[PDB]
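Reading through the structure tokens given below for one structure.
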Amino acid sequence: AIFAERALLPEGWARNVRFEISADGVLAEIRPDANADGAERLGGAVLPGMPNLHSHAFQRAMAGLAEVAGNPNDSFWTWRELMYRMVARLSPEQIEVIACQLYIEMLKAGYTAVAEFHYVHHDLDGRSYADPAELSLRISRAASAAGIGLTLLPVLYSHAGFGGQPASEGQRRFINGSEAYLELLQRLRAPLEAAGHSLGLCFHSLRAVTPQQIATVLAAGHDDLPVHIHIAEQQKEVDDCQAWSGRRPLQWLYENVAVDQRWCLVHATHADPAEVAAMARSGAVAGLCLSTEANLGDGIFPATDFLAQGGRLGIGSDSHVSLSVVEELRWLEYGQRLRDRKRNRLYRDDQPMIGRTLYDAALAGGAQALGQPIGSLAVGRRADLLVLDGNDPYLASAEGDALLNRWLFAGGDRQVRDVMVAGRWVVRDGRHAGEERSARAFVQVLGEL
Ligand SMILES: N=CN[C@@H](CC(=O)O)C(=O)O
Ligand SMILES: [Zn+2]
């Protein structure tokens, strides 16, 4: 049992809330206006933990290292060349070390569960490992070591571009045909289940798979699983799709696939008004990765229009140049402000508070995209939560939604003090028990690279 003076519950902010948590890490009882009665008295305001709906773990290793001009027009595409050269040298052991360290940093930032969009499958020569699931299993073990919730999204990747272009050499570690991909999903069932981790279907992008492959995978019977795909991140993809099909990426997807609530459309950055409307209507989740989209010069998503139409969204750290719930949400809003040259862009008809609007939205979309029972403190949901700093003058002087505004718009990561996943404290007073060992292994890997 734990006790919070203030907690953000599904119906809104509450006081003196006593939480009972079962041995399996599930919220069993939630009583506001209660007595602490022996329960653990928490040190600040309690929020549901934030799901991270999009990650490529190995990229954290190169974070910030690609900030070197080599052309007057460096771009997403020259960055990718550099990313390819990086992933070409990574051993299974290095990948696991990077992932563990990353997930630890994620937890400290307030991310309690992650969707790993995992496309590094094979050995350095593009040959499969003795166990084809080698690298997927190492990701699961890293998540277990850090203690973070995990939806693993093994990625189908087969082509270099629309129309089934042959994969490039730089892509060799990613490549599977549909049969091998479906076998991978099969192999992953037992170990993921044992770990308490989740699974999802995943197409890298419309560039990387064919329409026929999409049909194959969706017909394979995994009808309960999330479906994730990168889409419309870069103008070049939009242009190439038009030249291939006479349609834009999102436009094509919606014409050809039965997109619904199972789906997470990552980035979706270049969505015209018709595409925005189709997304909102479908109930699919837009996977927004603000810090990476800014870092890569992707552009600004039409979040205000999307949100006005009932769109669902969540946040992902993606390339992991930033690991900050605060930064993603703050700059989601700030990007809309810079575009419109106005303030207070992302709010609901029933919720004028910006911080609360953003947090509510990202919690819900994120839980939906991961396919996990998370994103709110209700009986039957998993006990994933974070505790803010009760001694912080800004937070202590604030109440309810004002407190969210202070944190998200005037504060930072260090205001997140304690973090619980499935009823287990994994961060205490900003510290993770595995941080020392992990950093030691991590710095060695950085040196090797
Ligand atoms: N930020 C985008 N990253 C993608 C690149 C791609 O879409 O090809 C990736 O990591 O595979
Ligand atoms: Zn991505």
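In chain A, numbers come from Swiss-Prot; the residues present are 3-451, in order.
Positions of Cβ are set from backbone N, Cα and C atoms, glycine also.
Now, the feature entries from Swiss-Prot:
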BINDING   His56, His58, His232, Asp320  Zn(2+) binding site
BINDING   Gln61, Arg82, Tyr121, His206, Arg209, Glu235  N-formimidoyl-L-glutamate binding site
MUTAGEN   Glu235 to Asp or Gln  Reduces catalytic activity by 4 orders of magnitude
MUTAGEN   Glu235 to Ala  Reduces catalytic activity by 3 orders of magnitude
MUTAGEN   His269 to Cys  Reduces catalytic activity by 5 orders of magnitude. Slight decrease in metal content
MUTAGEN   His269 to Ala or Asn  Reduces catalytic activity by 5 orders of magnitude. Significant decrease in metal content
ACT_SITE  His269  active site, proton acceptor
MUTAGEN   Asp320 to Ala or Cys  Reduces catalytic activity by over 6 orders of magnitude. Still able to bind a significant amount of zinc
ACT_SITE  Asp320  active site, proton acceptor
Subject >> Site of maximum Cβ density within 10 Å, from recorded positions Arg209, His269 >> reply: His269
Original post:
Just checking: which of the recorded positions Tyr121, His206, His269, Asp320 have a C-beta under 6 Å from ligand 2?
Top reply: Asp320
Subject >> Neighbourhood of ligand 1 - recorded positions from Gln61, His232, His269 with Cβ under 6 Å >> reply: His232
Subject >> By Cα-Cα distance, the member of binding-site residues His58, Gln61, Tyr121, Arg209, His232 nearest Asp320 (mutagenesis position) >> reply: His58
Original post:
Any idea of the Cα spread of the N-formimidoyl-L-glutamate site, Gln61, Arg82, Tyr121, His206, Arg209, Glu235, as a max distance in Å?
Top reply: 20
Subject >> Rounded inter-Cα distance in Å - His56 (Zn(2+) binding site), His269 (mutagenesis position) >> reply: 10
Subject >> Neighbouring recorded positions, C-alpha within 10 angstroms of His232 (Zn(2+) binding site) - of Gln61, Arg82, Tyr121, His206, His269 >> reply: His206, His269
**OP:** Within 10 Å of each Cβ, count the other Cβ atoms, then let me know which of the binding-site residues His56, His58 comes out lowest.
**Re:** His58
Subject >> Which of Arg82, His206, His232, all binding-site residues, has a Cβ with the fewest other Cβ atoms inside 10 Å >> reply: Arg82
Subject >> Per-residue Cβ crowding (10 Å cut-off), top of mutagenesis positions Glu235, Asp320 >> reply: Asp320
Subject >> Listed recorded positions among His58, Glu235, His269 whose Cα sits within 10 Å of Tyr121 (N-formimidoyl-L-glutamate binding site) >> reply: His58
Original post:
Measuring Cα to Cα, how many angstrom lie between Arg209 (N-formimidoyl-L-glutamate binding site) and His269 (mutagenesis position)?
Top reply: 15
**OP:** Using a 10 Å cut-off, grab the number of neighbouring Cβ atoms around the Cβ of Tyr121 (N-formimidoyl-L-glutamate binding site), all chains included.
**Re:** 23
